[PDB]
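Below is a structure I'd like to ask you about.
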Amino acid sequence: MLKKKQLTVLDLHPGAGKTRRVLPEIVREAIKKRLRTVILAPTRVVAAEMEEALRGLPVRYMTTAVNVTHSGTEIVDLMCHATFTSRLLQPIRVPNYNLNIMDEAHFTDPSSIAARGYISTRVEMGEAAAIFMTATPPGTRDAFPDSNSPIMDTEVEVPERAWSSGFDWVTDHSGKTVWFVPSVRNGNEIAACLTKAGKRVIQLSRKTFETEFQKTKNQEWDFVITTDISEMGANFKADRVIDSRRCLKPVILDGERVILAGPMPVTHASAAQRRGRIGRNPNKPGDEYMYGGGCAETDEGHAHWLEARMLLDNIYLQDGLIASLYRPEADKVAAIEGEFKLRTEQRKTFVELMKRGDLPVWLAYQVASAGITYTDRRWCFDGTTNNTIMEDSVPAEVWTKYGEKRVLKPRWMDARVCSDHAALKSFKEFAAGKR
Ligand SMILES: Cn1cc(C(N)=O)c(C(F)F)n1
């Protein structure tokens, strides 16, 4: 695996020990061979788990999720996917790693797709080796891969709203269930229904995942309601998955706005990862997977792949060369390489709108490319009428940095800024000049 110009897809089935058994073997070998190595975790939670698997090996943890005193001498770095791409974007020197290891390498967030693109391009250039660890590489068509123990698969109608009758099987179960919903809002409704029926429910989503995931260890629970973020290496001591088989797809319409389309079917890779939360313990056969729809290749035209191009157009590789997306996932977007390359000052604005601004990549790009500076929030208020953001069926309002109450009506409307209460709260703070 370790030879220059090699990219290896380590596609052992879910729970086959890629992270806890194989990875430390790869790391030991890398250190013996004096290969400057990076290890890329999808989440802080995974980073912390990796620390436990690698304990006693000389690894620099470039994350506050791990409390360790480094020697200074480590030639192996560990950071999150997002942190890697973030450092590439910024005017900070990122070592040209000889070996690049991506765990949970199916992650479809823009920064992860961009990271794969950059790393695979380095490998194709002859510069580096890489190892992508995932049970579900890009374009997999198998939603039902092998497991540590047999799984009972059943196609069944799964509720997506509060119910009073007709789904007794949901609540009659005495074990622990992980339930994949397509959005925070939808999970909130199902969670409230389960709570009303006497169940203990934890909810997980991107923004809450570190904090809330700990509750799954510290408290007793009957249900975990989660979005697709729990596809990325989240482990639960569960005996059932309920899978709506549904997700939201950000879609750019007319180059002009972003909508959250669907809910619509998940990919085969996502379904397999959802399912792969269970069947993990060879001493507990008969874990259940209840699934409420089919799969489809809904990554096609999904905005994350275009956003990944926006990231990659703005990462230095060599002169004017631009990294390509990783070949198996490169046709998911119709983009011209370099179309999104920004001049130095607009690039810095772009970066800052993502990093400090916490805006979606697409939105950050619209603002930066328009020649707007990071602190200039006039664009949050001067959109067309149909860009009015609504909060409880009334237009959302903030007090501007000038102290004037105005309706939130962004010049570029990206649905992700108001997909749930928390998101809209954050966008309100942004529009007000509060970060
Ligand atoms: C990516 N790449 C750039 C060069 C070069 N230095 O101009 C070469 C090699 F064939 F010399 N590969």
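Here chain A follows Swiss-Prot, giving residues 1681-2115 in order.
Each residue, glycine too, has its Cβ placed from N, Cα and C.
Checked Swiss-Prot, it gives:
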{"type": "BINDING", "residues": "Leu1692, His1693, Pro1694, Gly1695, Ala1696, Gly1697, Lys1698, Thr1699", "note": "ATP binding site"}
{"type": "DOMAIN", "residues": "1830-2009", "note": "domain 'Helicase C-terminal'"}
{"type": "MUTAGEN", "residues": "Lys1887 to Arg", "note": "Diminished RNA-unwinding capabilities"}
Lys1698 (ATP binding site) to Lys1887 (mutagenesis position): how many Å between their Cα atoms?
26
Please report the distance from the Cα of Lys1887 (mutagenesis position) to the Cα of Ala1696 (ATP binding site), rounded to the nearest angstrom.
28
Rank the binding-site residues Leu1692, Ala1696 by the number of other Cβ atoms within 10 Å of each Cβ and report the first-ranked residue.
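Ranked by Cβ atoms within 10 Å, first place goes to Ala1696.
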Applying a 10 Å Cβ distance cut-off over all chains shown, what neighbour count does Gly1697 (ATP binding site) have?
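By my count, 12.
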So among the binding-site residues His1693, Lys1698, who's got the most Cβ atoms within 10 Å?
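Selected residue: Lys1698.
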Just to confirm: which same-chain residues, 6+ apart in sequence, have a Cβ under 8 Å from the Cβ of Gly1695 (ATP binding site)?
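Residues satisfying the criterion: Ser1827, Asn1828, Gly1956, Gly1959, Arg1960.
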Would you mind pulling the DSSP three-state label for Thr1699 (ATP binding site)?
helix
When you measure from the Cβ of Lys1887 (mutagenesis position), how many other Cβ atoms are you left with inside 10 Å?
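The Cβ of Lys1887 (mutagenesis position) has 15 Cβ neighbours within 10 Å.
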Within 8 Å of the Cβ centroid of the ATP site residues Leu1692, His1693, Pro1694, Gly1695, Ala1696, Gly1697, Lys1698, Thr1699, which other residues of the same chain have their Cβ?
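Not counting the recorded site residues, we get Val1702, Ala1815.
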Name the residues of the same chain, 6+ apart in sequence, whose Cβ is under 8 Å from the Cβ of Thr1699 (ATP binding site)?
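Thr1699 (ATP binding site) has long-range Cβ partners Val1726, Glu1729, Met1730, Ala1733, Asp1783, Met1813, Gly1913.
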